[PDB]
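Novice: For reference, the structure I am asking about is given below.
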Amino acid sequence: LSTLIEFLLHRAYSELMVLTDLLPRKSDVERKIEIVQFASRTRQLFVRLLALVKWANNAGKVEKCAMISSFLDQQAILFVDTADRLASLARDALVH
Amino acid sequence: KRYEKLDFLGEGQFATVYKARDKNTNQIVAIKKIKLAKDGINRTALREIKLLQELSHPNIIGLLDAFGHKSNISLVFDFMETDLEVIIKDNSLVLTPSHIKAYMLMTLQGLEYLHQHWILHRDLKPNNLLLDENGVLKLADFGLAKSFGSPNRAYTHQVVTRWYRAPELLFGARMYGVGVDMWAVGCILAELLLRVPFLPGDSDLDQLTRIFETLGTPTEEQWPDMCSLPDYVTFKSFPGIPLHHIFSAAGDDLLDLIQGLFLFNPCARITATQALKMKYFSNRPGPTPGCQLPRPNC
Amino acid sequence: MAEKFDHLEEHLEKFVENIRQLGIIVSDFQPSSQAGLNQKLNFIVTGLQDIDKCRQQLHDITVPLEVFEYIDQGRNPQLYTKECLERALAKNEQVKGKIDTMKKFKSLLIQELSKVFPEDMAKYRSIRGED
Amino acid sequence: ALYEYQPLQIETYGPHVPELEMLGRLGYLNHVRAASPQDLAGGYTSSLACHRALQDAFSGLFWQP
Amino acid sequence: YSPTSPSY
Amino acid sequence: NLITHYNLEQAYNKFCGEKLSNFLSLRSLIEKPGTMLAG
Amino acid sequence: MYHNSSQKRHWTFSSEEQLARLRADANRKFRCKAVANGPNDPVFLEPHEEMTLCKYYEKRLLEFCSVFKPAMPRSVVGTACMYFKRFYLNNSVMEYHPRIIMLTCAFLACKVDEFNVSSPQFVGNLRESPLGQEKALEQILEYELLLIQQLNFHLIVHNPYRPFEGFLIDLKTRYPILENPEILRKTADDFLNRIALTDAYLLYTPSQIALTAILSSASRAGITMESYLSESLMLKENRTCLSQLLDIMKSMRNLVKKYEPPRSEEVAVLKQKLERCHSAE
């Protein structure tokens, strides 16, 4: 994360300064339309972020959840596994 | 003033590359501006300049110009539409044995020139093997490339992309010869034959483990005098997969080329010259002409 | 925490909204208000630094990579808990169904066991007294 | 349309330098510092130093602008 | 796991 | 039950018996990524 | 390799007359540039006075690269001095002061060769105050791009030291008549320094410079080494090539013979006049 979104910020940073000696080196409609592209895909991304911010409240639970899942699933493993265990016995055992 | 920008080709961690056209020859070039403390011109740029100013081969990129302004510079190379990485990764276009032979021949000819000039391209990978619409492969970037002749010079062991690193560099060899380029060339050929990175390592130890479990750990009769490298650690004795099992559809001559390029002993490893003299390149499927090589369209 | 979270908010929130500003004016270039525009850029620089200050102490927090994908698919987390919740159903099904498999299994078991000799007699001490 | 290897004739304006393999049995390597075993573990052989020194010694002798 | 170019 | 022994029950209410669009490329980066004088 | 280098292609001139032409052209260009912008003021330097100041500041460049606190390799010093020689071959001393260009050439030689030195270290090697070191670093960074532009981006310099060592190896190997060629090593180091003081680096290949140093040391020590030229170099058959090499060697030996080091009073006067030219720009 953080490093991602900040080197992200860089990409705006440098991107922009690129565009910015291209402030002189572009056609005006392009200028506006892409600056808002960037800005907009941006703000969105920034929404993707602030969404991180705006639902990232959930950590300890949601992990604890996934944990709970895994706790469960292993019981059923244990279960069926104990069974196959038998079946091994069944064949191998018997036929010897 | 003399070059007009045409496209925003991209960036590397020390450069911004734009397609451009010169107003003097209407030839399409690639201009490379270098970014910017209290050190001056970046040493990777100076290394590009100094090494590429004294090389002129068909199969090495050549900087057609170099200039700059306050505290920053721009190089001007041949414009190269693609690299070998986009050719490898593109599932649409097939790489027949003739196409593979063409890429290998161009790579090894460029590298043979570079090695006869005692320069060592210490970063060789499909990303850094560009090629134009004429299908001429050129060794791309020399920002970490050196002169390997002098004894008095203490090199660095960390300089080549991990996946294409020779075992001795992972073991920390501060002094090495053309074996690093040739190991990276063998790895390029393996990735070219499998279309997926041969030996993709997560770390130096993982890269060594994968090298050894794929080829067998060297037994000190295959790589004698190995135990003396600064970062040598003993490994579990892996059997290694036979080469005619890794590359199940490569000819015997190609297998001999693979074996030569993948010898652990950095002195028994074949050089570009003697690689070029092997029966693989002289056998019946000729390399494809650069006009018939596949280009990844869009 | 929250009010550093909430700082990342109203500030960095303000940073998104400021962007709303940025675009909305930058549709239309008045030859100078780039002064206003680039003062927003100025806002962008005072931000970006202050942010990163708000960002290297942001912890890059450990990556729920997939549930990331899930909110990288914008599908908000709650459905996660929800969906593993639906599994948790299926799993509570399995587990307690199996207990039932038992409770009959034993039950009908002992049933026939009695309908068969219920005569693991002495050791039925433990058996009965095991029920 | 097969391929035949050509030895990359690059014309050095100077006396002929003996090949790298035919260099220790002509006697040159006796007068070059031996490569340490660690150095030999990499690709370094002490004949690279000898060969480079001989190639720069004979690079341009028979040449003036 | 795709990596970065090695860094001086 | 065992949320019973796992306290998630508030999240049961909330979270017993849109999202993206609801609460109101790049990912590949996330896989492999005087200024006034200038412009 | 030298035989393919840009040093052979561009920076290796046919005669000292072409060098004097280039330097007089640079001096005249600066003089005309000063005159045409607001006509014979004696503040200007003459080409020969410029050459005297260039010799002086090349001596100071050797002194700086010799007292460099990390032991600077001799290839780096040779490269820096070659850069100084070329830069002032095509540029006027009154435009760019030779002390800043001296330090800049040393800096770029440290970077182009792989002698890895940090900028604080490099300016710490200057006998100036830390303020003076900071300002000197600022000037070096200002002038580094100019130095690289004026070299036409030809940064690889081939020094006579590696051909010297290679000739010594070949001489110990195929020339049994000579015993212990390291007396030649000491005396040829002396002659090689002498010949680096002159403009022979722009006129002869490094191999020829090294061979002239070696054969000059032999001649001073009474050894005849014509059998190493005619035989063991197979100049016995291409007689024209042998005589051509001998002419090159004689020319360069005489070139070292006629070199007159910069004076002490003349260099003082030239430094004062140059600083007056730089102060009043």
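By Swiss-Prot numbering, chain B shows 10-45, 51-312, in order.
Determination method: electron microscopy, 4.8 Å.
Quick reminder: no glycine exception, Cβ is built from N, Cα and C everywhere.
Feature list, courtesy of Swiss-Prot:
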ACT_SITE  B:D137  active site, proton acceptor
BINDING   B:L18, B:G19, B:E20, B:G21, B:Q22, B:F23, B:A24, B:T25, B:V26, B:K41  ATP binding site
MUTAGEN   B:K41 to M  No effect on interaction with HINT1
MUTAGEN   B:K41 to A  Total loss of activity
MUTAGEN   B:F91 to G  Enhanced capacity to bind ATP analogs
MUTAGEN   B:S164 to A  No mitotic repression of transcriptional activity of the reconstituted TFIIH complex
MUTAGEN   B:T170 to E  No effect on interaction with HINT1
MUTAGEN   B:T170 to A  Total loss of activity. Total loss of transcriptional activity of the reconstituted TFIIH complex
Novice: Beyond B:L18, B:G19, B:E20, B:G21, B:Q22, B:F23, B:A24, B:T25, B:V26, B:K41, what residues of that chain have CB atoms within 8 A of the centre of the ATP site's CB atoms?
Specialist: B:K42
Novice: Report the nearest neighbour of B:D137 (active site, proton acceptor) in space among the recorded positions B:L18, B:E20, B:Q22, B:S164, B:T170, comparing Cα positions.
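Specialist: Closest by Cα: B:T170.
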Novice: Using a Cβ cut-off under 8 Å and a sequence separation of 6 or more, which residues in the same chain sit near B:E20 (ATP binding site)?
Specialist: B:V26
Novice: Could you say whether, by DSSP, B:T170 (mutagenesis position) belongs to a helix, a strand or a coil region?
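Specialist: Note: B:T170 (mutagenesis position) is coil by DSSP, not helix or strand.
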Novice: Can you tell me how many other Cβ atoms are located within 10 Å of the Cβ belonging to B:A24 (ATP binding site)?
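Specialist: B:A24 (ATP binding site) is surrounded by 21 other Cβ atoms within 10 Å.
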Novice: What is the nearest of the mutagenesis positions B:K41, B:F91, B:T170 to B:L18 (ATP binding site), using the Cα of each?
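Specialist: Checked the mutagenesis positions B:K41, B:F91, B:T170; minimum Cα distance to B:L18 (ATP binding site) goes to B:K41.
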Novice: List which of the binding-site residues B:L18, B:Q22, B:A24 have a Cβ under 8 Å from any Cβ of chain E, in sequence order, or say none.
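Specialist: Sorted by position along the sequence, the hits are B:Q22.
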Novice: Compile a sequence-ordered list of residues in the same chain as B:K41 (mutagenesis position), six or more apart from it, whose Cβ lies below 8 A from its Cβ; state 'none' when nothing qualifies.
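Specialist: Sequence-distant Cβ neighbours: B:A24, B:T25, B:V26, B:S88, B:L89, B:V90, B:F91.
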Novice: Starting from each candidate's C-beta and looking 10 angstroms out, tell me which of the binding-site residues B:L18, B:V26 has the most other C-beta atoms.
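Specialist: Result of the Cβ crowding comparison: B:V26.
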Novice: Would you count the other CB atoms within 10 A of the CB of B:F91 (mutagenesis position), including those on all shown protein chains?
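Specialist: Other Cβ atoms found within 10 Å: 22.
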Novice: State the Cα to Cα distance, in Å, between B:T170 (mutagenesis position) and B:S164 (mutagenesis position), rounded to an integer.
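Specialist: B:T170 (mutagenesis position) to B:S164 (mutagenesis position), Cα-Cα distance: 14 Å.
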Novice: For the ATP binding residues given in the record (B:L18, B:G19, B:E20, B:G21, B:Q22, B:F23, B:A24, B:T25, B:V26, B:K41), what is the largest pairwise C-alpha separation in angstrom?
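Specialist: With B:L18, B:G19, B:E20, B:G21, B:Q22, B:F23, B:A24, B:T25, B:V26, B:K41 as the binding residues for ATP, the largest Cα distance is 14 Å.
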Novice: Tell me the coarse DSSP state (helix, strand, coil) of B:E20 (ATP binding site).
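Specialist: Once the DSSP labels are grouped into three classes, B:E20 (ATP binding site) ends up as strand.
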Novice: Looking only at B:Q22, B:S164, B:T170, the recorded positions on record, which one has the least crowded Cβ, with the fewest other Cβ atoms within 10 Å?
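Specialist: Among the recorded positions B:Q22, B:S164, B:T170, the sparsest Cβ neighbourhood within 10 Å belongs to B:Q22.
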Novice: Take the recorded positions B:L18, B:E20, B:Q22, B:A24, B:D137, B:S164 and keep those with a Cβ under 8 Å from any chain D Cβ; what remains?
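Specialist: From B:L18, B:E20, B:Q22, B:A24, B:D137, B:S164, the ones near chain D are B:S164.
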Novice: About how far apart, in whole Å, are the alpha carbons (Cα) of B:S164 (mutagenesis position) and B:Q22 (ATP binding site)?
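Specialist: Rounded to the nearest whole number, the Cα-Cα distance is 30 Å.
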